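A.B. asks: If you scroll down you'll find the structure; I have some questions about it.
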Amino acid sequence: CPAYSXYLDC
Amino acid sequence: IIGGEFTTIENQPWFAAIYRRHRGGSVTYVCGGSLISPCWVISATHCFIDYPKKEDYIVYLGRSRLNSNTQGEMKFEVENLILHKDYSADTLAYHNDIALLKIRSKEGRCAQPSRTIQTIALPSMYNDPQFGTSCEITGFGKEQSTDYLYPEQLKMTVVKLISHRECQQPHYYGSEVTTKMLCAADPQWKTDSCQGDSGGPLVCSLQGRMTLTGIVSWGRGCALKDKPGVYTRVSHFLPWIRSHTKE
Ligand SMILES: N=C(N)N1CCCCC1
């Protein structure tokens, strides 16, 4: 449910 | 910057605007930075790591707008791009997210201080304000998570420093926050740094001196419940700074 900085929840 | 207010470069005369050339010749904004002396801008490694060649980058100082000129602005080439040897990027956080750009004009010149171009002071080592201290962030980053564009006009907002114990609680980021990082967020979670704000200044007034307390580094979405913004904790990198700037 992939998390990346910056953008959104997953 | 989510929420907050529009501003201009006189507010934040040390704010650096960093862009990257392309092959075709077009230029895109990368990240902010902060002018810590006439030849040196500080910023965040994660901004450069994927395209680490210095000749790719342009730095403007004196700039209040993203894609149009500001009267009095100065444009620099990147003479040295110094990325921290201990950088790492994990499933969430960036560690040691700090970078120094040595700037020099087509004329061979560093910055000339003006009403629109000033330097910001480095903290005292290991000296940071108390949790709950209100500090400012500045950037050309998104106004909303879902925006496709960056605002053309520079912004700023105020956030409050968060204690470590609070930030490292599993509710918030847990282990991901280290001692080399600072957290900050709005009590109602309604204002924050966002995409495109990375490498910009967290500025607090410790004593009476506007002081460069943090560098915008990372966080899950933007202005999100239990998810503060995370900033490189500048007062824990002084030796790295000066060692790489004594030259
Ligand atoms: N302030 C947080 N939410 N950020 C700042 C760094 C880029 C995106 C997430």
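What you see of chain B is 179-425, where the numbers are those given in Swiss-Prot.
Each residue, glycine too, has its Cβ placed from N, Cα and C.
Per Swiss-Prot, the features are:
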type	residues	note
ACT_SITE	B:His224	active site, charge relay system
ACT_SITE	B:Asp275	active site, charge relay system
ACT_SITE	B:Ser376	active site, charge relay system
MUTAGEN	B:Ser323 to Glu	Abolishes phosphorylation, proadhesive function and ability to induce chemotactic response; when associated with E-158
A.B. asks: Just jot down the residues in the same chain as B:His224 (active site, charge relay system), at least 6 apart in sequence, with C-beta under 8 A of its C-beta; none if empty.
C.D. replies: B:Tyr265, B:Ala267, B:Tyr272, B:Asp275, B:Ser376, B:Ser395, B:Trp396
A.B. asks: So if I measure Cβ to Cβ from B:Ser323 (mutagenesis position) and keep only same-chain residues at least 6 apart in sequence, which ones fall under 8 Å?
C.D. replies: B:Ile180, B:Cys372, B:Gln373, B:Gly399, B:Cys400, B:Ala401
A.B. asks: Suppose we screen the recorded positions B:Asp275, B:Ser323, B:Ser376 by Cβ distance to ligand 1 with a cut-off under 6 Å; which survive, in sequence order?
C.D. replies: B:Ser376
A.B. asks: If you draw a 10 Å sphere around the Cβ of B:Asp275 (active site, charge relay system), how many other Cβ atoms fall inside it, taking every protein chain shown into account?
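C.D. replies: The answer is 28.
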A.B. asks: So, in DSSP terms, is B:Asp275 (active site, charge relay system) helix, strand, or coil?
C.D. replies: coil
